[PDB]
Amino acid sequence: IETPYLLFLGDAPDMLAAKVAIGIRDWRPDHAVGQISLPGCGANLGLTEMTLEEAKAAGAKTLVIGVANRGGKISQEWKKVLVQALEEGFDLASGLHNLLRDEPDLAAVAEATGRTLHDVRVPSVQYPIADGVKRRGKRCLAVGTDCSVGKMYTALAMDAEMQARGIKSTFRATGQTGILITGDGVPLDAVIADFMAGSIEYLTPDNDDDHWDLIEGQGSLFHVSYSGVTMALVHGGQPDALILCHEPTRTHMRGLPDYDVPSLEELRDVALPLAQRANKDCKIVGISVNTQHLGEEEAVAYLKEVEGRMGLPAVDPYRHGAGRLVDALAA
């Protein structure tokens, strides 16, 4: 995706629909020159409100859909702006369920203007079958006890810290949100079975010996709907370092009311031998817990006993940053 962006907010009624736009603004502010809102928009993202022509003059290359749709249909009100952006010289990028290229007007305008539609939720390049060959560079993967346990935030927090420290690193997106944030990645949840692991090898190629890939995790080895997606990361990713991610108050898996959440111990016992198959030197180096549903001192107490029991640094990166996780990568 050509950077920098104009962030499309559409008619999103508030900030709830604007997770992607917020993610770009917060994590890669240099990738956004401004926002464009339709009448009735209530998402006060806080960037410079620009017309298409103003955003073009400011250097924007891609109109990025930063708000949710519904999973339904791209409205004609939206396409009216999208078409005009194409005619104004913008590429489009969208992580929605409905694909821009399945809109015959968007596809034909894109073809006539020479502009590109980036439907980042589904693959647009052919990935190979993984070869398991050892790749130069270092690779860190977060694995968790459930979906939505902070894997993406943890990888983003570690990368941001490492960048501030002058450590060579790249956040390697594996889903549409992270791809729109960084402008590149692999939409692993939409990759065909046989190419899953190969797509993660493609995502994390040979790099400098002192370079870190911070791979965005997906699924869970303990989630019967997605465990194979996680497996492809664990092996395709060849991780040198695992971060264990966990949220402690939930009593069931995501969307699976009758499935337990495993402990950090069984996550450790199951994940490490699998990871060691692809990289025999892989180590679990730290634990990143979402403690937002605990009280302040409850969180501090929980983290302390986790650290003493697992013998690994355990932090909540939102409460205090990723610095102790980044320190753990140095060994």
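The residue numbers of chain A are those assigned by Swiss-Prot, with the residues present covering 2-332 sequentially.
Cβ coordinates are placed from backbone N, Cα and C, and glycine is handled just like the others.
Secondary structure at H119 (mutagenesis position), as computed by DSSP, is strand. Around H119 (mutagenesis position), the C-beta neighbours below 8 angstroms that are at least 6 residues distant in the chain are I2, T63, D92, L93, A94, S95, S125. What Swiss-Prot notes for the published mutagenesis of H119 to A is this: Small decrease in activity.
Sequence-distant neighbours of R122 (mutagenesis position) (same chain, 6+ apart, CB under 8 A from its CB) are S95, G96, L97, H98, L100, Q177, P188, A191. The mutagenesis experiment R122 to A is recorded by Swiss-Prot, whose note states: Small decrease in activity.
Taken residue by residue with DSSP, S125 (mutagenesis position) is part of neither helix nor strand, so it is coil. Here the residue is the original one, while Swiss-Prot reports the published mutagenesis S125 to A with the comment Loss of activity.
Here the residue is the original one, but Swiss-Prot notes a mutagenesis experiment at this spot, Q177 to A: Loss of activity. DSSP gives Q177 (mutagenesis position) a helix state.
Within its own chain, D185 (mutagenesis position) has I2, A174 as residues 6 or more apart in sequence whose C-beta sits under 8 angstroms from its own. Looking at Swiss-Prot, you'll find the mutagenesis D185 to A noted as follows: Small decrease in activity.
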Using a 10 Å radius around each Cβ and all protein chains in view, which of these mutagenesis positions has the most neighbours: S125, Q177?
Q177
